[PDB]
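Visitor: Just passing along the structure, written as structure tokens.
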Amino acid sequence: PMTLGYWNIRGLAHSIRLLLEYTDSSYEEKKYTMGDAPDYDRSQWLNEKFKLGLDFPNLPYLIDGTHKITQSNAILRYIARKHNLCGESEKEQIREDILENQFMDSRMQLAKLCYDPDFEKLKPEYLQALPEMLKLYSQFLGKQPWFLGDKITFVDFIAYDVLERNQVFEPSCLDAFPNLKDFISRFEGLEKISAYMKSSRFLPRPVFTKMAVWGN
Amino acid sequence: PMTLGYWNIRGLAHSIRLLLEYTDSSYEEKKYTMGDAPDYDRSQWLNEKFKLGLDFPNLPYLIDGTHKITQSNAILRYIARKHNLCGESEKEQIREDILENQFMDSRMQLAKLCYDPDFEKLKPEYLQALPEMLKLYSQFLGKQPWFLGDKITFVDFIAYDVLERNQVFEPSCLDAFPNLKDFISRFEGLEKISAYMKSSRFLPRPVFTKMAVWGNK
Ligand SMILES: N[C@@H](CCC(=O)N[C@@H](CS[C@]1(SCCCCCCO)CC=C([N+](=O)[O-])c2nonc21)C(=O)NCC(=O)O)C(=O)O
Ligand SMILES: N[C@@H](CCC(=O)N[C@@H](CS)C(=O)NCC(=O)O)C(=O)O
């Protein structure tokens, strides 16, 4: 089987792990443990980092035969293409590309906050902006069952992760956006996803690394 | 014409303007000016931001007919598909994806440095790590003329922007990597590109916005 390498946390492997399960992929997981503070020892990853045949050694990584991939977006697009889970038409491709980068931007803004020493001082400034962030997403989904329309594709897995981790951060953040809330239930309702969240494989905790002020 | 909206700098628009030029695209530019410090008045952009019909108002943006795009990678990929400037085989697509994301990480790393008030003290750590970063790109390019092999694709335009601006940052950084500088020459030697670079539409400076410590100016 193929190998997914990540920290033993949720992080950037969440949507990947979900997609792998949705896709009925045969995979094992290489889980890396990071040291405590103050050092945050990374040595378990580091003995190994340049010895796996990765062009740009990074985490997450996926090995699949002669295919050795880093960058979370690339791993997603790789598994996605294998199972016809991408935007098919031109218009769908545009939305795919905009969403993948937007959600990445949203993901980073949350991490930026949760890793900064000034968490508490900067927290309210993020919560100010969050409704307006999600509003944009909600309008874009509209009445669609999925972000690219009638077809579920990979951006949905990125969407779920980003949306749901905001819900863990601010529990009522989606309440003002029914379509977003429905998207969570809909995605969590999918036969192979809810099977996997009912299993021992599943890992929603912790969100970030031991380095993070929030969710570590 | 298409409209490309961005700050009046290099920034995230470099690869885009170069790709528009290589592809003979008809385009017009809406350039926004940021105010001077300490406050960096953004009104020019901010009073127009939600009146352009964009799903996620942002800079850069492209208006092409009905098509309204933000996010620099989305814009690039949009122009690229029009002219068959994408990876074709699965291997090409994997490499294209890895690089687009990898280059963005490099890009942000330089940005994080140059926007930090502790620039001076932080500079040398970036310089120490730079050869390792450039080496990885050099090993990836190998004896290939472009990053996906035999033909140019949109990822070469990203590559060019990120590699070159590091040459602007440390002019000696590419010396140990002949393939990397040959890549730079080869790109700039492209007919439509040198013509563009000799024109007055060429905007190599300033690299970043007025908020930056390095390249602001
Ligand atoms: N990442 C997405 C969107 C990119 C994006 O964030 N957009 C910026 C213009 S990006 C800018 S200049 C600084 C921005 C000034 C305001 C703060 C930005 O929020 C350009 C280039 C950088 N570079 O080449 O390394 C750099 N590093 O840091 N800033 C930069 C912006 O002004 N947004 C309009 C708004 O917020 O209303 C993309 O790929 O398009
Ligand atoms: N932006 C990349 C990078 C992810 C990244 O920064 N990796 C972290 C974990 S989230 C890491 O531990 N990297 C390994 C390293 O630096 O050695 C991606 O999306 O996959």
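Numbering, chain A: per Swiss-Prot, residues 2-217 in sequence.
Determined via X-ray crystallography, 2.5 Å.
Just so it is clear, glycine is given a Cβ too, placed from its N, Cα and C backbone atoms.
Features from Swiss-Prot:
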- A:2-88: domain 'GST N-terminal' (DOMAIN)
- A:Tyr7, A:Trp8, A:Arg43, A:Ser44, A:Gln45, A:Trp46, A:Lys50, A:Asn59, A:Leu60, A:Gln72, A:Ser73: glutathione binding site (BINDING)
- A:90-208: domain 'GST C-terminal' (DOMAIN)
- A:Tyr116: substrate binding site (BINDING)
- A:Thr210 to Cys, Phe, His, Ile, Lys, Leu, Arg, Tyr or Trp: Reduced enzyme activity (MUTAGEN)
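Help me see these features in their spatial surroundings.
Guide: Neighbour list (A:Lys50 (glutathione binding site), Cβ cut-off 8 Å, at least 6 residues apart, same chain): A:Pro58.
Long-range Cβ proximity for A:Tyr116 (substrate binding site), meaning a same-chain Cβ under 8 A and a gap of 6 or more residues, is found for A:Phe209, A:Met212, A:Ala213, A:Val214. Under DSSP, A:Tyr116 (substrate binding site) is assigned to a helix (H, G or I) in the three-state scheme.
Spatially close to A:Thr210 (mutagenesis position) yet at least six residues away along the chain are A:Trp8, A:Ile10, A:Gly12, A:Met35, A:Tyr41, A:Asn217, judged by Cβ distances under 8 angstroms.
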Visitor: State which of the following binding-site residues has the fewest other Cβ atoms within 10 Å around its Cβ: A:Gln45, A:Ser73.
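Guide: Comparing Cβ neighbour counts within 10 Å for the binding-site residues A:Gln45, A:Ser73 gives A:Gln45.
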Visitor: Quick one: which of the binding-site residues (A:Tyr7, A:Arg43, A:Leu60, A:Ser73, A:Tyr116) have their CB closer than 6 Å to ligand 2?
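Guide: A:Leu60, A:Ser73, in sequence order.
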Visitor: Which has the fewest other Cβ atoms within 10 Å: A:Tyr7, A:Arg43, A:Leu60, the binding-site residues listed?
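Guide: It is A:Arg43 that, of the binding-site residues A:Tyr7, A:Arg43, A:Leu60, has the fewest other Cβ atoms within 10 Å.
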